[PDB]
Amino acid sequence: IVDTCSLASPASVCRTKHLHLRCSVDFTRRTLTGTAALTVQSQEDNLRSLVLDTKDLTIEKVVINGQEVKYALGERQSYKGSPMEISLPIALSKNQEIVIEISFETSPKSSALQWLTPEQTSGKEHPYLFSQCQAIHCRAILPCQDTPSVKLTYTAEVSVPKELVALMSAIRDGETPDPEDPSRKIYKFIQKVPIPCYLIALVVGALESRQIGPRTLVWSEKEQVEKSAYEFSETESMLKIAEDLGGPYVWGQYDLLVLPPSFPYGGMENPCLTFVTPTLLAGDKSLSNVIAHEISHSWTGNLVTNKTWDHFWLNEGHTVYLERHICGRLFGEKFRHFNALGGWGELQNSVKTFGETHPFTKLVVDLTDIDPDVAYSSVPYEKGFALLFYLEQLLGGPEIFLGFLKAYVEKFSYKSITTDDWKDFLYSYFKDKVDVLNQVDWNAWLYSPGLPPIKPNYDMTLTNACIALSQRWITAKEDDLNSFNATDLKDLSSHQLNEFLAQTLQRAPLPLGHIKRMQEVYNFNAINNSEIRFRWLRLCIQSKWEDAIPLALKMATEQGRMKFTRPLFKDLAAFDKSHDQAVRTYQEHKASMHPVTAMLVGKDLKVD
Ligand SMILES: O=C(O)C1CCN(Cc2ccc(Oc3nc4ccccc4s3)cc2)CC1
Ligand SMILES: [Yb+3]
Ligand SMILES: [Yb+3]
Ligand SMILES: [Zn+2]
């Protein structure tokens, strides 16, 4: 099959087996410079050239067998970058391996990287750098076959200023002073498990660590270490449940890195070193499902990988499925259903936003000429989860379906697969229930836009109180506002308080007087919890409360998690009173934003 997001030679021509990265981080120039030595295996007879993906890279030279070789960079193809064709000195036979050493330098504008000044950090004394390769940004760090259909091991040596620490998506393999510059340190890394290149990750900063489990360190700037160790204390218990559900954890270490607030995602499942947003630091462990999700990716996504980005639901859907089972084991089956029903609500929201006929609402998408960052949404997570949860109910329950999940991980470990490979194995494992499987509307579930053709069965126990309070507020008239009181929330957990807000937000706007009363009785303005605060500010802005304008703008800019930043900017642009402020704020902050976040907020606000 064809990876339409890559310009490199496909896996049927050649395959990268290993990467040996030797680089230096220069904060003054905002460049990563070094050599990427690719061990490439030919898959064809008489192979004389190959093509690699690049994006805003400066190539100095290409060396094979100790000699410089001819290379050519093609015309840039927008978000795909520029193809780099390399002329091999000797024709290769099938299975023959060669080492190709590429000397490169990144651009300060690399879409994979964010360079932070000391002022943008917690400590204010040192700069900071972090990468984010998923989906197709690894090509903006180094020349590679930037496709999840190719898996490679890697070794790396990273030179950094001596007062800083480097970490990667690999096992730490020591540190020494740089033998070429005593003002620097070299940090060494080893990733012995084969991975797709989007899982390559680097962070350089004034980082400290604290042990929180037998195979877990939490890493962050000094200011966040204590809070992070507490917030993520359930990590080991989640790893033990995940091992029981998916089989052995093969990665050795499971560390966590708490990034600065501009980190654009909730979490990134980088092997050995999960990256997390500091917006999870709620103080009560209530946002720990993000850790359960990243842990689950150690099986679904990192071991069993989607062959192309069109089949991304395979990564997300199975991970959400496993994550909800972890939380189900820790908190109970009623909680798993509450989270599952919440997920259906988030799917309804995504489908309503794009429109029910939009191609991005399809489970399997055609990404030909589509930037994956633009296509990204809750759809592959929630529609993917909904399908598996529906199959679980159709096939005899969670115990039976978890047996299939474990066999699926074992079958496809270290491989890259498509929706057809998954479906085929599903039919094979469930051969005694093929009559049941033939009742599924596969064409609709996998290839049709909008809401799924069937809604699963959900226990309502924990959801009932959220729906009842939301309906009281929506149906309330002016003379009913007096009946609301802080006592309404006494029996609600933080998760139920969030679901109350999500239910009400789906019916927004509410009258301005109702929103004013909600602040008067519930004091939602005082809640620090990022998920609750975000839904509350969206509710205020959509209900046209001018007092919420500075609070929404502050939240949209003081952190950069796209889940929060994008809808807050969009809501502020849609409110007449704040439109000009939203545009101006984006324009002032654009140059100091994460490049992917800056691009997407620009598109949402229609500001070039
Ligand atoms: O833990 C996590 O999952 C976080 C990890 C960071 N990350 C970034 C990201 C960006 C672009 C992507 O591309 C695609 N989007 C779609 C949407 C629909 C169908 C196919 C595709 S392929 C995929 C992932 C995701 C959030
Ligand atoms: Yb070692
Ligand atoms: Yb009344
Ligand atoms: Zn994920």
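Note that chain A carries Swiss-Prot numbering, so the residues on display, from first to last, are 4-611.
Backbone N, Cα and C atoms are what each Cβ position is placed from, and that goes for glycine too.
If you look up Swiss-Prot, you'll see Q135, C136, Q137, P267, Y268, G269, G270, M271, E272, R564, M565, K566 marked as peptide binding site, on the strength of experimental evidence. In the three-state DSSP scheme, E272 (peptide binding site) is classed as coil.
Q137 (mutagenesis position) falls within neither a helix nor a strand when secondary structure is assigned with DSSP, and so counts as coil. Counting every protein chain shown, the number of other Cβ atoms lying within 10 Å of the Cβ of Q137 (mutagenesis position) is 25. According to Swiss-Prot, the experimentally introduced change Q137 to L is described as follows: Aminopeptidase activity strongly impaired, but keeps LTA4 activity.
Quoted from Swiss-Prot, the note on the mutagenesis of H140 to Q is: Aminopeptidase activity almost absent, but keeps LTA4 activity. Long-range Cβ neighbours of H140 (mutagenesis position) (same chain, at least 6 residues apart, Cβ-Cβ under 8 Å): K58, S113, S114, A115, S134, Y201, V599.
Neighbour list (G270 (mutagenesis position), Cβ cut-off 8 Å, at least 6 residues apart, same chain): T277, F278, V279, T280, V293, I294, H296, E297. Listed in Swiss-Prot as a mutagenesis experiment, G270 to A is described as follows: No loss of activity.
Summarising the annotation, Swiss-Prot assigns Zn(2+) binding site to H296, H300, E319. Other Cβ atoms within 10 Å of the Cβ of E319 (Zn(2+) binding site) number 22 in total over all chains.
Taken residue by residue with DSSP, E297 (mutagenesis position) is part of a helix. Per Swiss-Prot, mutagenesis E297 to Q is noted as: Loss of aminopeptidase activity, but keeps LTA4 hydrolase activity.
For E297 (mutagenesis position), the count of additional Cβ atoms within 10 Å of its Cβ stands at 25 [all protein chains shown]. Under the heading of mutagenesis, Swiss-Prot lists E297 to A and annotates it as follows: Loss of epoxide hydrolase and aminopeptidase activities.
Annotation source Swiss-Prot lists active site, proton acceptor at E297.
Under its mutagenesis annotations, Swiss-Prot gives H300 to L the following note: Complete loss of LTA4 hydrolase and peptidase enzyme activities. Over all protein chains present, the Cβ of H300 (mutagenesis position) has 24 other Cβ atoms lying within 10 Å.
Here Swiss-Prot describes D376 to E as a published mutagenesis experiment; the accompanying note says: Strongly reduced aminopeptidase activity. Abolishes epoxide hydrolase activity. For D376 (mutagenesis position), the Cβ neighbour count at a 10 Å cut-off comes to 19, with all displayed protein chains included.
The DSSP secondary structure for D376 (mutagenesis position) is helix. One mutagenesis experiment catalogued in Swiss-Prot, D376 to A, is accompanied by this note: Strongly reduced hydrolysis of peptides starting with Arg. Small effect on hydrolysis of peptides starting with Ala. Abolishes epoxide hydrolase activity.
Residues annotated as active site, proton donor in Swiss-Prot, with experimental evidence given as evidence: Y384. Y384 (active site, proton donor) falls within a helical segment according to DSSP.
Within the same chain, residues at least six positions away from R564 (mutagenesis position) with a Cβ under 8 Å of its Cβ are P264, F266, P267, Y268, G269, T280, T282, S533. Looking at Swiss-Prot, you'll find the mutagenesis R564 to A, K or M noted as follows: Abolishes epoxide hydrolase activity. Reduced aminopeptidase activity.
Distance from the CA of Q137 (mutagenesis position) to the CA of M565 (peptide binding site) is 14 Å. Applying an 8 A CB threshold to same-chain residues 6+ apart, the list for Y384 (active site, proton donor) reads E319, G320, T322, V323, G346. In sequence order, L202, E297, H300, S301, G304, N305, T322 are the residues of the chain that are 6 or more apart from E272 (peptide binding site) and have a CB within less than 8 Å of its CB. Spanning the listed peptide site, residues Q135, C136, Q137, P267, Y268, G269, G270, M271, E272, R564, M565, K566 have a farthest Cα to Cα distance of 18 Å. Taking every protein chain shown into account, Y268, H296, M565 are the binding-site residues, and of these the Cβ with the most other Cβ atoms within 10 Å belongs to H296. Neighbour list (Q135 (peptide binding site), Cβ cut-off 8 Å, at least 6 residues apart, same chain): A115, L116, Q117, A204, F266, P267, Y268, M271, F278, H597, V599.
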